[PDB]
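A quick write-up on the structure given underneath.
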Amino acid sequence: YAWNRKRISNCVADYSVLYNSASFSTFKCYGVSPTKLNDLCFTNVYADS
Amino acid sequence: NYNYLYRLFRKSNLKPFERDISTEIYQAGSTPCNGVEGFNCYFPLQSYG
């Protein structure tokens, strides 16, 4: 109920090291795809952990 | 009635008036997908709710 929000901006949000990692169990993108993630530019990304 | 099936993944966009009936499992990552299953291997066909 007190999820921490961190603003991620002004950088490259590489996912190669992210997706390729097998340590993860579930990861689904309901609005985008990893294939087109690299070729897409985001204004700002926030992480809620 | 879930008997209606639709494709969800494909290697590339299909040309006009092309029918695809392949049932091979899809791989969304660089890792190989051997056999009938693998890491993040998804069946291209999803039923309709």
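Since chain A takes its numbers from Swiss-Prot, the residues it shows come out as 351-399.
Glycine residues also receive a Cβ, built from the backbone N, Cα and C atoms like all the rest.
A:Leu368 to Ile appears in Swiss-Prot as a natural variant; the accompanying note says: In strain: Omicron/XBB.1.5, Omicron/EG.5.1. Within 10 Å of the C-beta of A:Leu368 (variant position) there are 12 other C-beta atoms, taking all protein chains into account.
Annotation note: A:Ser371 (variant position) sits in a coil segment as assigned by DSSP. Around A:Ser371 (variant position), no same-chain residue six or more apart in sequence has its CB under 8 Å from its CB. Here Swiss-Prot describes A:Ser371 to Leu as a natural variant; the accompanying note says: In strain: Omicron/BA.1.
One natural variant catalogued in Swiss-Prot, A:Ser371 to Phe, is accompanied by this note: In strain: Omicron/BA.2, Omicron/BA.2.12.1, Omicron/BA.2.75, Omicron/BA.4, Omicron/BA.5, Omicron/BQ.1.1, Omicron/XBB.1.5, Omicron/EG.5.1.
When other Cβ atoms within 10 Å of the Cβ of A:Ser373 (variant position) are tallied across all protein chains shown, the result is 4. For A:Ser373 to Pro, Swiss-Prot lists a natural variant annotated as follows: In strain: Omicron/BA.1, Omicron/BA.2, Omicron/BA.2.12.1, Omicron/BA.2.75, Omicron/BA.4, Omicron/BA.5, Omicron/BQ.1.1, Omicron/XBB.1.5, Omicron/EG.5.1.
For the natural variant A:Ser375 to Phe, Swiss-Prot gives this note: In strain: Omicron/BA.1, Omicron/BA.2, Omicron/BA.2.12.1, Omicron/BA.2.75, Omicron/BA.4, Omicron/BA.5, Omicron/BQ.1.1, Omicron/XBB.1.5, Omicron/EG.5.1. The structure shown keeps the original residue.
For the natural variant A:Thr376 to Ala, the note given by Swiss-Prot reads: In strain: Omicron/BA.2, Omicron/BA.2.12.1, Omicron/BA.4, Omicron/BA.5, Omicron/BQ.1.1, Omicron/XBB.1.5, Omicron/EG.5.1. In the three-state DSSP scheme, A:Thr376 (variant position) is classed as coil.
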